[PDB]
Amino acid sequence: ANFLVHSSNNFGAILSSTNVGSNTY
Amino acid sequence: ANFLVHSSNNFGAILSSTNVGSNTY
Amino acid sequence: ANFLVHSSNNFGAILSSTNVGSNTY
Amino acid sequence: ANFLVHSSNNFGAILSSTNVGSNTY
Amino acid sequence: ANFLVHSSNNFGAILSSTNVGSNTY
Amino acid sequence: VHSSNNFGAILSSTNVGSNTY
Amino acid sequence: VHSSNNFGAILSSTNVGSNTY
Amino acid sequence: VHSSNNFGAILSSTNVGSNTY
Amino acid sequence: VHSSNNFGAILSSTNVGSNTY
Amino acid sequence: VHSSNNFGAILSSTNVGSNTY
């Protein structure tokens, strides 16, 4: 599992192999 | 699993192999 | 599994091999 | 599985091999 | 598991293999 | 007054939309 | 007055939107 | 007056949005 | 007056947004 | 007057936002 990124002026966050969980009401 | 990106002026976030979960009402 | 992107001025987020889950009412 | 994109001024998000799940009423 | 990044002027945070948990209402 | 917002992708959500009175 | 916001991706959320009165 | 904010990704949240009166 | 803020990622939160009166 | 702030990532929080009156 090798991760790299190349961004210049992104206005959002960047993630990597993310799996946080579920959400409930 | 190798990840890279190349964006200049994105106004959103970028993700990678994301699978967070389900949502319920 | 190799991922790369090339966008200039996207107004939305970008995803990669995403499969989060289901939703219920 | 190799992914790349090339968009200039998209007003929507972009996805890649997405299959989230089902929805129920 | 090897991680590296290359960003110039990102306006968001960057993450790596993140999976925090679920959220409930 | 005005809001002027946008949304990229809201997959598998349940309630979205801007309220302005 | 105005808000002028945006959203990238709000996957699997339940309530999103800016309130301005 | 104005707010002028933005959001990248708000995955699996429950209440987001800027209030300005 | 104005706020001019931004957010990268707010994963799995419950209440976000700037109040300015 | 103005605030001009920003946020990187606020994962799993409950209340964020700058108040200026």
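In order, the residues displayed for chain C correspond to 46-70 in Swiss-Prot numbering, which applies throughout.
Heads up, header says this was done by electron microscopy, 3.8 Å.
Yeah, the Cβs are placed from backbone N, Cα and C, and that goes for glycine too.
Among the mutagenesis experiments that Swiss-Prot reports, C:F48 to A, D or S is described with the note: Promotes formation of fibrillar aggregates. The Cβ of C:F48 (mutagenesis position) has 23 neighbouring Cβ atoms from other residues within 10 Å, across all protein chains displayed. Taken residue by residue with DSSP, C:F48 (mutagenesis position) is part of a strand.
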